There are 2 protein chains.
Amino acid sequence: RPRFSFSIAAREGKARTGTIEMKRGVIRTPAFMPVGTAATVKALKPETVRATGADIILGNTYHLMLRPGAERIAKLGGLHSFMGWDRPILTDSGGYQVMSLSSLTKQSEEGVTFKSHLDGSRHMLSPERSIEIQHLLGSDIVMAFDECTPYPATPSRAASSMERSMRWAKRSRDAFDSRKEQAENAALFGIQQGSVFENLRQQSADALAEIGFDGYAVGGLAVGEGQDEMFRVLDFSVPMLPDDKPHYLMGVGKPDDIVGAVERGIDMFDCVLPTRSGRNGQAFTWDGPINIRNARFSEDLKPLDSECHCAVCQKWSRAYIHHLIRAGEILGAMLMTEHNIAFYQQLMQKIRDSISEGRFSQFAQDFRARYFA
Amino acid sequence: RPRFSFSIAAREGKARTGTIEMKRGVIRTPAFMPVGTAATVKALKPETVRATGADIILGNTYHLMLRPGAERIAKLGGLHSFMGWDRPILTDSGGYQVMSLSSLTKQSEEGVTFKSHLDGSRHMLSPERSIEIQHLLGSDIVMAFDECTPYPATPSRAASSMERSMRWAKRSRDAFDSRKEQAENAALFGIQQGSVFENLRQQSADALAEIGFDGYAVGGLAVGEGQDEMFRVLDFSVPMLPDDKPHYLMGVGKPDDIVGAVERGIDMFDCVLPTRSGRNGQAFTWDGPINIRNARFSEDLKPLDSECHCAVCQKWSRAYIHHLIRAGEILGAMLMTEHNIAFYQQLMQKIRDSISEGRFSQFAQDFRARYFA
Ligand SMILES: [Cl-]
Ligand SMILES: [Cl-]
Ligand SMILES: [Zn+2]
Ligand SMILES: [Zn+2]
């Protein structure tokens, strides 16, 4: 099997569909990655994650380096063996989560020193340490160590932040290439920064393309800017990236965010929304989200969604799941999560099929008209 | 399929093994019933409950009448359809749980009035209402409405309590027999009381046998008396019950409690221990229980138990489950629960096989020597 081979089978406008072939499996694009921060997709066995249609999951350098530890996972055989998922795993590099979750941080050209949110102990991240951690975990897609610029930012602060990220991108490339086993078996993605500014996004794309990566993420979005502004930035930013490599929009998003981002050339997505909001009682349907705890569902015998093919919708009613979530029962979290991840995967499948068949424009219009009715 | 047919295939001493045939399936005895108080065996899909080997699960009149409500469950098609378990369900009658969990109760010859532990609202239980609720739920094995005498009790207080329970047993019989669909499709078990007193246990057995039931439970135990005293009471109490009907020890118990109770003629068991203590980090093994959160398991690649055939032990290490439970991850609760229920079912299987093969005495000795080493 290839280390990493991306093939575009069809296009419609800026939208693309195809496959990434890797040693541990094929990734169909556009792809949605369920989030598995602490070496588990919350409330699902890996076999259930696979049954929903997921080809790849996301893990986190920041969380795993703190608990259970990167060296410990490596001693136990790597992340895949540890959690029982034998297909591709992409790991974020720590650059975003350290600044989001740490109580205290010190930032410099070398990297970031920080206090753990679990117990206050002191730790360090850098391009070299992030790549090493991802090696110890056995990631298949390694993310460069970057800085996610806060929003809003002045042009000059966005520029200096982006420039640091580009120096860190080169250090990430070099650290990855030095580790022969990692360079032979994994892939490395760079992360574009530049906040909402077209000229900075161009400078960042140029720097990443000069280094060369297997894929290119659009970083620095889903940080409070809202959909209109995110789409405006995507309109000019995605065309700056190499066309022949995958484009990954980090942390996005709601179903309509995904559809619009695909219309703008994005191939890969991750988001906690289906898992987290599932546990909180929000179920996705083709007619929009529903709050299953609402009293209107107490005697509703219909499945969560009338068309969904998932195992939850084949077997259990809204009324039962309403009861489980209101009672705080673990099975409620399990069933809501499986349905929401299955729904996300069915959305990605309809996106892939409609692009391949040259009817994605109509799909997006029909999707929105019904979802927002 | 028969409504209810018990057949004893083999005996060793006081121990028996056989089958109860019912419309919704066969129950192999001695049997362990996982507890599914709120219309779910906590953290398991019904298909997973079945995969562990369980033939029957337990539900609770008290919890279900409060949430989601008995009439609501009946409107939605009955408990089996609601939760997705199509095999036999035994429901406790409310007599124990109302006194265990209610904040305020009023007891009389008619029944028990009480305040719900969920919201304080006022409700009533009685022999007639308990049987009606169990009818609305669609229980397969209906328990008589009784009173679980507190421990310790004076002989005279135990006697007056037991006598009330025996009058309630006759009222339960009559209410059940009046409901033609219930009498045709379900079974009714009586509950022996009498605290720790041989003469009262005899009077209670005589009263229940005169009425006639499909099965006979030993009530009033697992109320703080300890194993030595529970076994002493079982020594004289079980032989008082009709030999040709199943004997059900309510709320028991730890693995050694089950083995000793089988040696004294018990055929059926239920207990929250495998589920509840599983979620808390206790795993059962043939070498005794372990606390998976203990630091000694942080890098242990062995399964929870070295012989167990369950899906958890085929796929995941102690080290991974240690991480999940310490992190508060739902998958930890799921995996611990599946293993513990599977372990309980494997214990029951070894008990059944050893009785059938006439080597149960040796099995009990070998079990204890290793479990308590
Ligand atoms: Cl999540
Ligand atoms: Cl439980
Ligand atoms: Zn579904
Ligand atoms: Zn096991």
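Using the numbering of Swiss-Prot, the residues shown for chain B are 11-383, in order.
Technique stated in the header: X-ray crystallography, 1.4 Å.
Every residue gets a Cβ built from N, Cα and C, even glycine.
Feature annotations, reproduced from Swiss-Prot:
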ACT_SITE  B:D102  active site, proton acceptor
ACT_SITE  B:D280  active site, nucleophile
BINDING   B:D102, B:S103, B:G104, B:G105, B:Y106, B:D156, B:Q203, B:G230  substrate binding site
BINDING   B:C318, B:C320, B:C323, B:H349  Zn(2+) binding site
MUTAGEN   B:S103 to A  Strongly reduces activity
MUTAGEN   B:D156 to A  Abolishes catalytic activity
MUTAGEN   B:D280 to N  Abolishes catalytic activity
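The separation of B:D156 (mutagenesis position) from B:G104 (substrate binding site), Cα to Cα, is 8 Å. On a Cα basis, B:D156 (mutagenesis position) lies 9 Å away from B:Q203 (substrate binding site). Counting neighbouring Cβ atoms within 10 Å of each of the binding-site residues (B:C318, B:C320, B:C323), the lowest count belongs to B:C318. Only B:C323, in sequence order, out of the recorded positions B:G104, B:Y106, B:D156, B:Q203, B:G230, B:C323 have a CB under 6 Å from ligand 4. Under the three-state DSSP scheme, B:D156 (mutagenesis position) falls in the coil class.
Distance noted between the C-alpha atoms of B:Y106 (substrate binding site) and B:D156 (mutagenesis position) is 8 Å. Of all the recorded positions in the record (B:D102, B:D156, B:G230), the one with the smallest CA separation from B:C323 (Zn(2+) binding site) is B:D102. Put simply, B:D102 is the one of the recorded positions B:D102, B:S103, B:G230 whose Cα lies nearest to the Cα of B:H349 (Zn(2+) binding site). DSSP gives B:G230 (substrate binding site) a coil state; it is part of no helix or strand. For the recorded positions B:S103, B:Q203, the greatest number of Cβ atoms within 10 Å around a candidate Cβ is found at B:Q203.
Among the recorded positions B:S103, B:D280, B:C318, the ones whose Cα sits within 10 Å of the Cα of B:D156 (mutagenesis position) are B:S103, in sequence order. Shown in sequence order, B:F42, B:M43, B:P44, B:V45, B:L68, B:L100, B:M260, B:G261, B:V262 are the residues of the chain, 6+ apart in sequence, with a C-beta less than 8 angstroms from the C-beta of B:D280 (mutagenesis position). Among the binding-site residues listed (B:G230, B:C318, B:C320), B:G230 has its Cα nearest to the Cα of B:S103 (mutagenesis position).
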